[PDB]
Amino acid sequence: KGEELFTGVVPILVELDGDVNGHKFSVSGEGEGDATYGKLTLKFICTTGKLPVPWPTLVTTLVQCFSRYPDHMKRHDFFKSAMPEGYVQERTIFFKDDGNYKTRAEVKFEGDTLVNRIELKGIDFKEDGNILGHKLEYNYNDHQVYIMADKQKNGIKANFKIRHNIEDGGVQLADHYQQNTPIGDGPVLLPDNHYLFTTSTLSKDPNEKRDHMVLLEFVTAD
(Lines of atoms letter the chains of each structure in order from A and count residues from 1; the text may use other names and numbers.)
(Lines give C-alpha, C1' and ligand atoms only; values in the text may rest on other atoms or scores of the structure.)
Protein backbone atom coordinates (compact mmCIF):
# COMPACT_ATOMS: atom_id res chain seq x y z
CA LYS A 1 0.00 0.00 0.00
CA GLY A 2 1.21 3.47 0.95
CA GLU A 3 2.51 2.14 4.28
CA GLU A 4 5.38 0.60 2.28
CA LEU A 5 6.59 4.02 1.12
CA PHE A 6 7.66 4.66 4.75
CA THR A 7 9.37 1.36 5.67
CA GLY A 8 12.75 3.16 5.87
CA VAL A 9 14.22 6.67 6.23
CA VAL A 10 12.40 9.24 4.04
CA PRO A 11 13.47 12.81 3.22
CA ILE A 12 11.24 15.71 4.25
CA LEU A 13 10.85 19.12 2.59
CA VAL A 14 8.66 21.79 4.24
CA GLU A 15 7.78 25.02 2.43
CA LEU A 16 5.59 27.69 4.02
CA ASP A 17 4.14 30.89 2.62
CA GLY A 18 2.67 33.06 5.37
CA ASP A 19 0.99 36.44 5.84
CA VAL A 20 0.21 37.55 9.44
CA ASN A 21 -1.35 41.01 9.76
CA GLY A 22 0.30 41.70 6.41
CA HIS A 23 3.70 40.81 7.77
CA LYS A 24 4.64 38.44 4.94
CA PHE A 25 7.36 35.78 5.29
CA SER A 26 8.45 32.26 4.29
CA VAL A 27 9.85 29.21 6.05
CA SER A 28 11.62 26.33 4.32
CA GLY A 29 12.52 23.14 6.15
CA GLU A 30 14.67 20.07 5.52
CA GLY A 31 15.04 16.82 7.42
CA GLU A 32 14.02 13.19 7.33
CA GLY A 33 11.48 10.89 8.92
CA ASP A 34 11.60 7.27 10.06
CA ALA A 35 8.00 6.08 10.46
CA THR A 36 9.15 2.81 12.07
CA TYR A 37 9.99 4.96 15.13
CA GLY A 38 7.84 8.00 14.41
CA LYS A 39 11.06 10.03 14.59
CA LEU A 40 11.26 13.45 12.90
CA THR A 41 14.46 15.49 12.75
CA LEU A 42 14.06 18.85 11.13
CA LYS A 43 15.55 22.27 10.53
CA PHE A 44 13.45 25.29 9.58
CA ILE A 45 14.73 28.62 8.32
CA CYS A 46 13.04 31.98 7.97
CA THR A 47 14.45 32.52 4.50
CA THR A 48 12.90 36.11 4.53
CA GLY A 49 14.64 37.71 7.50
CA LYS A 50 13.23 37.79 11.02
CA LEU A 51 10.20 35.62 11.71
CA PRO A 52 7.29 37.93 12.72
CA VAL A 53 5.88 35.24 15.02
CA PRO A 54 7.42 32.99 17.68
CA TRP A 55 8.65 29.67 16.26
CA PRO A 56 6.38 27.57 18.58
CA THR A 57 3.20 29.02 17.05
CA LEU A 58 4.16 27.24 13.76
CA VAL A 59 5.21 23.82 15.08
CA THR A 60 1.80 22.23 14.44
CA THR A 61 1.65 23.62 10.91
CA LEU A 62 5.28 22.76 10.09
CA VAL A 63 3.64 15.41 8.78
CA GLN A 64 1.39 12.99 10.66
CA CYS A 65 2.16 10.28 8.13
CA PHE A 66 5.40 9.64 10.01
CA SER A 67 3.77 8.58 13.26
CA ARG A 68 4.63 5.06 14.41
CA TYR A 69 1.47 2.98 14.07
CA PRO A 70 1.73 -0.20 16.15
CA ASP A 71 1.08 -3.42 14.21
CA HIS A 72 -2.46 -3.99 15.46
CA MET A 73 -3.64 -0.64 14.08
CA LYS A 74 -1.96 -0.40 10.75
CA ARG A 75 -5.38 -0.48 9.27
CA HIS A 76 -6.38 2.80 10.76
CA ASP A 77 -3.55 4.67 8.98
CA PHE A 78 -5.13 7.28 6.74
CA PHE A 79 -1.99 9.39 6.53
CA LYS A 80 0.21 6.73 4.89
CA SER A 81 -2.67 5.33 2.81
CA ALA A 82 -3.39 8.62 1.06
CA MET A 83 0.20 8.42 -0.29
CA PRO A 84 1.87 9.11 -2.56
CA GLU A 85 -1.01 11.06 -4.04
CA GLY A 86 -1.17 12.79 -0.66
CA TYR A 87 -3.68 14.67 1.40
CA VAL A 88 -4.73 18.30 1.91
CA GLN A 89 -4.48 19.57 5.48
CA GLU A 90 -6.53 22.64 6.47
CA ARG A 91 -6.42 24.07 9.96
CA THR A 92 -7.87 27.07 11.72
CA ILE A 93 -6.10 28.16 14.92
CA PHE A 94 -7.57 30.58 17.49
CA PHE A 95 -5.16 32.30 19.87
CA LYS A 96 -7.35 33.19 22.87
CA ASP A 97 -7.39 37.02 23.05
CA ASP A 98 -5.40 37.42 19.84
CA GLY A 99 -6.01 36.66 16.13
CA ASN A 100 -5.94 33.36 14.31
CA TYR A 101 -4.28 31.34 11.56
CA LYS A 102 -5.85 29.86 8.46
CA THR A 103 -3.51 27.20 7.07
CA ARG A 104 -3.82 25.13 3.92
CA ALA A 105 -1.26 22.45 3.26
CA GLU A 106 -0.54 19.79 0.68
CA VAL A 107 1.31 16.74 2.04
CA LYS A 108 2.37 14.46 -0.80
CA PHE A 109 5.30 12.57 -2.15
CA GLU A 110 7.44 14.17 -4.83
CA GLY A 111 9.95 11.73 -6.12
CA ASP A 112 11.23 10.09 -2.97
CA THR A 113 10.63 13.17 -0.81
CA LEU A 114 7.64 13.75 1.45
CA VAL A 115 6.76 17.40 0.84
CA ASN A 116 4.61 19.53 3.12
CA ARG A 117 3.69 22.70 1.23
CA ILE A 118 1.70 25.28 3.22
CA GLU A 119 -0.12 28.60 2.95
CA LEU A 120 -0.70 30.39 6.28
CA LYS A 121 -2.82 33.53 6.64
CA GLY A 122 -3.37 35.35 9.93
CA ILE A 123 -5.67 38.25 10.80
CA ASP A 124 -6.88 40.10 13.89
CA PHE A 125 -3.67 39.88 15.89
CA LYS A 126 -2.72 42.51 18.46
CA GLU A 127 0.58 44.12 17.44
CA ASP A 128 1.84 44.12 21.08
CA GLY A 129 0.38 40.77 22.21
CA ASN A 130 2.11 37.50 22.82
CA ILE A 131 2.31 36.45 19.14
CA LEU A 132 3.32 39.59 17.24
CA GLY A 133 5.12 40.99 20.26
CA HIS A 134 7.33 37.87 20.48
CA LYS A 135 6.45 37.07 24.09
CA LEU A 136 6.58 33.30 24.31
CA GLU A 137 9.33 31.05 25.60
CA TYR A 138 11.19 28.80 23.15
CA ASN A 139 9.62 25.63 24.50
CA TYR A 140 6.85 23.27 23.43
CA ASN A 141 4.09 21.67 25.49
CA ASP A 142 2.70 18.99 23.25
CA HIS A 143 -0.82 17.73 23.49
CA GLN A 144 -2.47 14.61 22.24
CA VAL A 145 -4.74 14.85 19.19
CA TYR A 146 -8.02 12.95 18.92
CA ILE A 147 -8.37 11.70 15.34
CA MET A 148 -11.93 11.10 14.11
CA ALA A 149 -13.00 9.78 10.69
CA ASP A 150 -14.99 12.20 8.46
CA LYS A 151 -16.79 9.67 6.25
CA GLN A 152 -18.43 12.44 4.21
CA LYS A 153 -15.01 13.88 3.22
CA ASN A 154 -13.35 10.44 3.02
CA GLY A 155 -10.76 11.58 5.58
CA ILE A 156 -10.32 12.75 9.16
CA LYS A 157 -10.97 15.75 11.43
CA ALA A 158 -9.51 16.74 14.81
CA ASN A 159 -9.83 19.32 17.59
CA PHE A 160 -7.08 19.89 20.16
CA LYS A 161 -5.60 22.69 22.28
CA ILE A 162 -1.91 23.61 22.42
CA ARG A 163 -0.60 25.51 25.43
CA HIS A 164 2.18 28.00 24.69
CA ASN A 165 4.38 29.14 27.55
CA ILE A 166 4.23 32.94 28.03
CA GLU A 167 7.49 34.71 28.97
CA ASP A 168 7.45 35.56 32.70
CA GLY A 169 4.28 33.57 33.53
CA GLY A 170 1.10 32.23 32.02
CA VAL A 171 0.13 30.09 29.06
CA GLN A 172 -1.22 31.20 25.68
CA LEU A 173 -3.97 28.89 24.41
CA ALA A 174 -3.96 27.88 20.74
CA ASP A 175 -7.27 26.17 19.92
CA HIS A 176 -6.66 23.87 16.95
CA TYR A 177 -9.16 22.78 14.29
CA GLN A 178 -8.26 20.30 11.58
CA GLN A 179 -9.68 18.41 8.64
CA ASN A 180 -7.77 16.27 6.16
CA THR A 181 -8.95 14.96 2.84
CA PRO A 182 -7.25 12.65 0.34
CA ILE A 183 -5.93 14.06 -2.92
CA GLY A 184 -5.84 11.06 -5.25
CA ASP A 185 -8.76 8.76 -6.05
CA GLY A 186 -7.61 5.50 -4.68
CA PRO A 187 -9.42 4.11 -1.69
CA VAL A 188 -8.24 5.24 1.61
CA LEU A 189 -8.23 3.67 5.00
CA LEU A 190 -10.92 5.50 6.93
CA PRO A 191 -9.80 4.84 10.55
CA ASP A 192 -11.46 4.15 13.89
CA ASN A 193 -11.25 7.09 16.27
CA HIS A 194 -7.81 7.10 17.93
CA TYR A 195 -5.03 9.22 19.43
CA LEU A 196 -1.69 10.54 18.18
CA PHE A 197 0.81 11.38 20.91
CA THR A 198 3.56 13.90 20.18
CA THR A 199 6.72 14.88 22.07
CA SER A 200 8.57 17.89 20.66
CA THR A 201 11.94 19.45 21.47
CA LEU A 202 12.99 22.71 19.88
CA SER A 203 16.73 23.42 19.86
CA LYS A 204 18.98 25.77 17.93
CA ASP A 205 21.97 25.04 15.76
CA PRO A 206 24.99 27.06 16.91
CA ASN A 207 26.33 27.42 13.33
CA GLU A 208 23.14 28.77 11.67
CA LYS A 209 23.18 32.55 11.40
CA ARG A 210 19.55 32.86 10.16
CA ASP A 211 16.42 32.91 12.36
CA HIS A 212 15.69 29.21 12.55
CA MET A 213 14.36 26.17 14.42
CA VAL A 214 15.83 22.74 15.07
CA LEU A 215 13.13 20.29 15.93
CA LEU A 216 13.17 16.73 17.05
CA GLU A 217 9.80 15.07 17.34
CA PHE A 218 8.23 11.69 17.99
CA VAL A 219 4.65 10.72 17.20
CA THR A 220 3.02 7.39 17.95
CA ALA A 221 -0.57 6.26 17.63
CA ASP A 222 -2.72 4.31 20.12
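Throughout, chain A uses Swiss-Prot numbering, with the displayed residues spanning 3-64, 68-227 in order.
The header says X-ray crystallography, 2.9 Å.
Placed from the backbone N, Cα and C atoms, the Cβ positions cover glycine too.
Listed in Swiss-Prot:
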type: MUTAGEN; residues: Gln69 to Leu; note: In RSGFP4; increases fluorescence and shifts the major exitation peak to 489-490 nm; when associated with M-64 and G-65
type: MUTAGEN; residues: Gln69 to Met; note: In Citrinine; leads to excitation and emission peaks of 516 and 529 nm, respectively; when associated with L-68; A-72 and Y-203
type: MUTAGEN; residues: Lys79 to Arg; note: In Topaz; shifts the major emission and exitation peak up to 20 nm; when associated with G-65; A-72 and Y-203
type: MUTAGEN; residues: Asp103 to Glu; note: In mut1.27; shifts fluorescence lifetime from 3.03 to 2.85 ns; when associated with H-145
type: MUTAGEN; residues: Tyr145 to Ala; note: In Cerulean; leads to improved quantum yield, a higher extinction coefficient and is 2.5-fold brighter than ECFP; when associated with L-64; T-65; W-66; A-72; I-146; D-148; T-153 and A-163
type: MUTAGEN; residues: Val176 to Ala; note: In mut2.1; shifts fluorescence lifetime from 3.03 to 2.50 ns; when associated with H-145 and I-198
type: MUTAGEN; residues: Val193 to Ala; note: In mut1.5; shifts fluorescence lifetime from 3.03 to 2.72 ns; when associated with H-145
type: MUTAGEN; residues: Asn198 to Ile; note: In mut2.1; shifts fluorescence lifetime from 3.03 to 2.50 ns; when associated with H-145 and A-176
type: MUTAGEN; residues: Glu222 to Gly; note: Suppresses the 399 nm excitation peak, leaving only the longer wavelength peak at 475 nm
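Structure coloured by features recorded in Swiss-Prot.
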residue : record               : Cβ contacts under 8 Å, 6 or more apart
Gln69   : mutagenesis position : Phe84, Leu201, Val224
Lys79   : mutagenesis position : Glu5
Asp103  : mutagenesis position : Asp129, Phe130, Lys131, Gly134, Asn135, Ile136, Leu137, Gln177
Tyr145  : mutagenesis position : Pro58, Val61, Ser205, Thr206, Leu207
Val176  : mutagenesis position : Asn146, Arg168, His169, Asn170
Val193  : mutagenesis position : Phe83, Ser86, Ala87, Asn159, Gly160, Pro187
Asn198  : mutagenesis position : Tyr151, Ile152, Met153, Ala154
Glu222  : mutagenesis position : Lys41, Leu42, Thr43, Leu44, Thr203, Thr204, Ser205, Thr206
Three-state secondary structure, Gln69 (mutagenesis position) (per DSSP): helix
